[PDB]
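Comments concern the structure below.
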Amino acid sequence: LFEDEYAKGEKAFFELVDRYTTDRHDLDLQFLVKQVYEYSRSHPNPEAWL
Amino acid sequence: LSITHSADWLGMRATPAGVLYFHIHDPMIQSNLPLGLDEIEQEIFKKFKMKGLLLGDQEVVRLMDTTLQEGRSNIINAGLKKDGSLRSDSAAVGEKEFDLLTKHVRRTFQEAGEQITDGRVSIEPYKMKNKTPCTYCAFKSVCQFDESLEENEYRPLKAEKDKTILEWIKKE
Amino acid sequence: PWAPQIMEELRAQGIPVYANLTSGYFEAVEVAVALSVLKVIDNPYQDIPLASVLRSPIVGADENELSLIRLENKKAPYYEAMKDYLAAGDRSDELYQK
Amino acid sequence: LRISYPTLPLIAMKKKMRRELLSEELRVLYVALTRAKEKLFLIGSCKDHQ
Amino acid sequence: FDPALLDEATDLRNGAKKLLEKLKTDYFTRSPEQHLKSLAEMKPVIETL
DNA sequence: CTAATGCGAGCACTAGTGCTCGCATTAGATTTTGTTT
Ligand code: SF4
């Protein structure tokens, strides 16, 4: 997914990445998406909660 | 090296002014107060203040930060009182101390090299401030270090204060 | 994360301990060693697992015998050096036999 | 701009979460203590007694 | 004056100070209008997430 | 986080000298819970 989004190169994606990652890599955004998803899975309607 | 070869390499014998670390990174500022652009630029600038060791002299300090008139430096871990004397927060030492350290260093190299040629390959991991070399070491499965085993134990190193360390170096 | 160190001390004092643990397996030396064997079988051209197996009780090569293997070929992979030692060594050597 | 600071909802959630967490830890302790039939031992560690 | 009591009252008062300064830095180093502005500014980023 | 360190300022007492006040920075500190067969 991440590679696909970097390929699109949409301004918004870079806007998000820049904010929730370090100056060297993007692993923190990876952990963020994992975490948000996992949390949303405890709702009867995950996508609505998101 | 730089001091020992200064005369030959440069032209004149020199004096240790210090050793400094520069943190290469693109910092992020976490401020509770709203900052104007100039203030932000100042905070970013501050994030690059160099740690390390200095020579405890007002002149050396002023040569490292010609901006500093009074107070704390934003470039080095030094500061000048209203007096104009060095702040005691400053990370500095005297001449004797710098030379003391460098001598200790060469001692370390001599002894180590000696033991290396002596064929010393013993498994002796240190432990200091809960930090071990093992965490970053690729050879954990080669050494097969087992603390539960008798004859396998860490080397406890006491994290002493600078004054204590230099004290040891002098007495040794 | 406190449980293992508790178990070790209570076991050290004759007190039987049970605990369903979910961590610590891969830092056990036997596991590192057996795994190393499996890796070497998958691909011997991994210096660290090979050296691990050689130094383990599985083979019992000591530090001298290890550096001795290295001397046959310094630049190549450790496996290459081992093969070379075999190629040159005489069957009367203990190291050769290992 | 290279600046970051908590928004109001972040602080709000941090406060909320702290008291929710403490509340639960309390309950956790209750479960622990109520497991015992006849004997209870409470063991802890600190730097200095006095 | 009991020495311990003097110090005890001092401690409590300083406690009050700390509580207020924590309150101030938490909520009132920025105007409410500024808080709302920063918040609203963050909206597009959240949508991408 | 929090605790200590130091430096400088002021406010108050009986102009200097005490001590509260404030700011700014290191130093040390800390080490997840469950869901299948
Ligand atoms: S891992 Fe084995 S080799 Fe690497 S440091 Fe710890 S003990 Fe020495």
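Here chain B follows Swiss-Prot, giving residues 988-1159 in order.
A Cβ is built for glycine as well, from the same backbone N, Cα and C atoms used for every other residue.
Annotated in Swiss-Prot:
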type	residues	note
MUTAGEN	B:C1121 to A	Loss of iron-sulfur group binding, loss of DNA-binding
MUTAGEN	B:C1124 to A	Loss of iron-sulfur group binding, loss of DNA-binding
MUTAGEN	B:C1130 to A	Loss of iron-sulfur group binding, loss of DNA-binding
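Across the structure, B:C1121 (mutagenesis position) and B:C1130 (mutagenesis position) are spaced 10 Å apart at their Cα atoms. Counting other Cβ atoms within 10 Å of each Cβ, the mutagenesis positions B:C1121, B:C1130 show the lowest value at B:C1121. All chains included, 12 other C-beta atoms sit within 10 angstroms of the C-beta of B:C1124 (mutagenesis position). For the pair formed by B:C1130 (mutagenesis position) and B:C1124 (mutagenesis position), distance between Cα atoms is given as 10 Å, rounded to the nearest Å.
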